[PDB]
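Here the structure is laid out as structure tokens; the discussion comes afterwards.
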Amino acid sequence: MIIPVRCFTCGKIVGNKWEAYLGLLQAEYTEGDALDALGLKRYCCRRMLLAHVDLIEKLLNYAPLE
Amino acid sequence: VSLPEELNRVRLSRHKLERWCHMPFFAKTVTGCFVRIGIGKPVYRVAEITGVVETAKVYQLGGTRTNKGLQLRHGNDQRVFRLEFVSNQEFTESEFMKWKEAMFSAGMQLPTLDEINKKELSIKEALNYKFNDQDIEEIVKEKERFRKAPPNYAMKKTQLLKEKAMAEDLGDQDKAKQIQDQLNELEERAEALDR
Amino acid sequence: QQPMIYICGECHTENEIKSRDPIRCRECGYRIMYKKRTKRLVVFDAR
Ligand SMILES: [Zn+2]
Ligand SMILES: [Zn+2]
């Protein structure tokens, strides 16, 4: 529902990289290049950004008030 | 009645009036108490609550909003007032003496102490009044009368209601008005979502 | 002196509901309303 804070297997902080990864994908980069541009060497930490689903948006659509 | 402390007991502050904006018997429980209406520089004048009136101007008072007036009178000078100008300050000695002098000049006999004693209980008993009767319907109707509909979560419900009314109504002008209102509501919702 | 404040369903407006009273919002009028969080010492361990 939200990007984790750390890679389950490794432990490297990955939570602070979701917005950057999205920006890099948006401008021109491709995933395979954006991932190493952020500095994710081990394939264990890449699954965090590739596989992660972003449901928090759908959750925010149900605004309590206004 | 010659003391200010006893006279402040029935003073209707600005925080208490917010809980009876639509309660019935407003002309019975309110009529009799005194308020510190602000005239405007820091001088205040106490006036008697003769009755209740309704102004054509709609104003918001903090969270809620009411357009009802208050026909007050200070000895002989009377005019329309509003519930927003009332202050929460208690009757000072100077204002108490000014009110006593105004009453004596106007010839209105000062209300007896027992009168205030038996009237102050009216607000107390009305506050804890159980809403078992069919008053909530009138309260909600009055609130929605001035309170605009789109706010805030009823956008989809309002749109569905408008569509249903338009479909039911076979008139052309009513159908066009309903369609226009629905389109405006949809556009406003789209704008809010984009923002 | 706690009148058991509630939260309207769609208005998301507070209401004062006491015992032996109908469950409705002060405005509009709906039949759903949730409670407000407790005031107790809700303490978690970030474990
Ligand atoms: Zn990893
Ligand atoms: Zn209601």
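Numbers in chain B come straight from Swiss-Prot, and the residues shown are 353-392, 397-551, in order.
Using the three backbone atoms N, Cα and C, a Cβ is placed for every residue, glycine included.
These features come from Swiss-Prot:
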MUTAGEN   B:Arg401 to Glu  Loss of binding to single-stranded DNA
MUTAGEN   B:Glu410 to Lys  Reduced binding to single-stranded DNA
MUTAGEN   B:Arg429 to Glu  Loss of binding to single-stranded DNA
MUTAGEN   B:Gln434 to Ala  Reduced binding to single-stranded DNA
MUTAGEN   B:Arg435 to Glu  Loss of binding to single-stranded DNA
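Annotated features, which come from Swiss-Prot, shown on the structure.
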| residue | record | Cβ neighbours (10 Å) |
| --- | --- | --- |
| B:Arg401 | mutagenesis position | 16 |
| B:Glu410 | mutagenesis position | 9 |
| B:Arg429 | mutagenesis position | 17 |
| B:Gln434 | mutagenesis position | 13 |
| B:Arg435 | mutagenesis position | 9 |
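Nearest Cα neighbour of B:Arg435 (mutagenesis position) among the listed mutagenesis positions (B:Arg401, B:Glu410, B:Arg429): B:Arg429. Cα separation, B:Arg429 (mutagenesis position) to B:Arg401 (mutagenesis position), rounded: 10 Å. For B:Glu410 (mutagenesis position) paired with B:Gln434 (mutagenesis position), the C-alpha to C-alpha distance reads 16 Å. Reported as a whole number, the C-alpha separation between B:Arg401 (mutagenesis position) and B:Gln434 (mutagenesis position) equals 12 Å.
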